[PDB]
Number of protein chains: 2
Amino acid sequence: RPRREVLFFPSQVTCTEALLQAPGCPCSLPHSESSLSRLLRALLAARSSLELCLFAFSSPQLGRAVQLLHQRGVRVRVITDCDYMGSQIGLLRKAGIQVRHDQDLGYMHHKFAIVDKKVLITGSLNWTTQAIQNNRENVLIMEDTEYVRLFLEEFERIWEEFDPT
Amino acid sequence: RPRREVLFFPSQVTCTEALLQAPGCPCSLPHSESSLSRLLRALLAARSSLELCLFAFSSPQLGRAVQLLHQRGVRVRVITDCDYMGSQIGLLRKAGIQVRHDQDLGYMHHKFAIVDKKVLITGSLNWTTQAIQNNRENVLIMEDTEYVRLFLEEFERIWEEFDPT
Ligand SMILES: [Zn+2]
Ligand SMILES: [Zn+2]
């Protein structure tokens, strides 16, 4: 019953235009699933809340997904290692998504996301196009109440530590 | 019944001299458990096989643990991103442990270990003293037959790809 998946990267290059509600498919890419499309779908399943705790976040596809969730009324909170001050984090911040951050020293090295306080997405993968398309990486997607509890506790500790006020 | 733990880092600094069978405790460090001691114990529980697939590996404590397992007759196979050509990987290689490697370009970005084809240890953590003592990181320790199967399959694919012959 409970979701337990693992995605291995590098991801196959596939079309995500419909998934990401592209404005305006006739493209040449495969229209089938990949590790990236599976990750996107896990995130886009969010109806209530998304916590993101990511060392690095520059993927425009993943940025678009998070944008759409914010536009849908999902409560999005993001922690990254760098403040990123046309970056994705810059665009998320401009859209009104709360982003808190570390010293850009390497210290905040988690790569996880929590969807609706019920699904934990966690791996070796930094959310960058370079890593997604080129690196050997893993991302776990788990509906596990204890892991979600413990990761949400960690998230909230880091969230409060980085409160700009 | 099945093990499902998560270790969060940075690790408390605690004594590991007895655990790592130090030659020759009167030290000033706490003699209690930490995220690092828990990781060490998970590895040292190996009786048969250890597969390590690690972006970076420079921790002398973790190096010592792997050494001891090799000396105990455990079948140790290591994949790292860099060839490391007094490094830990150098010392493991000299001791007769088979190490295979990537291009030192960032591509081999996993941070996992498989103990006795039954426990998967996987996280955000690179096995370096700097990361262990300073970074916010997670390491999962899971007795999960499907995750172990799929991670062992991935390991073997990478192992064969990097066969020096
Ligand atoms: Zn298309
Ligand atoms: Zn001691």
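The numbering of chain A matches Swiss-Prot: 35-58, 66-126, 130-209, in order.
Looking at the header, which is where the method is noted, we find X-ray crystallography, 1.8 Å.
From the backbone N, Cα and C atoms, a Cβ is placed for every residue, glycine too.
Over in Swiss-Prot, the protein carries these features:
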type	residues	note
ACT_SITE	A:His153	active site
ACT_SITE	A:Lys155	active site
ACT_SITE	A:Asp160	active site
DOMAIN	A:148-175	domain 'PLD phosphodiesterase'
MUTAGEN	A:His153 to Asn	Loss of nuclease activity
Q) Going by DSSP, how much of the domain 'PLD phosphodiesterase' (A:148-175) is helix, how much is strand and how much is coil, in residues? A) 3 helix, 12 strand, 13 coil
(Q) Rounded to a whole angstrom, what is the C-alpha distance between A:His153 (mutagenesis position) and A:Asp160 (active site)? (A) 22
**Q.** Intrachain C-beta neighbours of A:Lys155 (active site), sequence separation six or more, cut-off 8 angstroms
**A.** A:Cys94, A:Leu95, A:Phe96, A:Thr166, A:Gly167, A:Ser168, A:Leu169, A:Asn170, A:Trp171
Q: Could you tell me how far apart, in whole Å, the Cα atoms of A:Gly58 and A:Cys66 are, given that 7 residues between them are missing from the model?
A: 10
(Q) Please compute the Cα distance from A:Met126 to A:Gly130 in Å; 3 residues between them have no coordinates. (A) 9
Q) Which one, from the recorded positions A:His153, A:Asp160, has the smallest tally of other C-beta atoms lying within 10 Å of its C-beta? A) A:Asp160
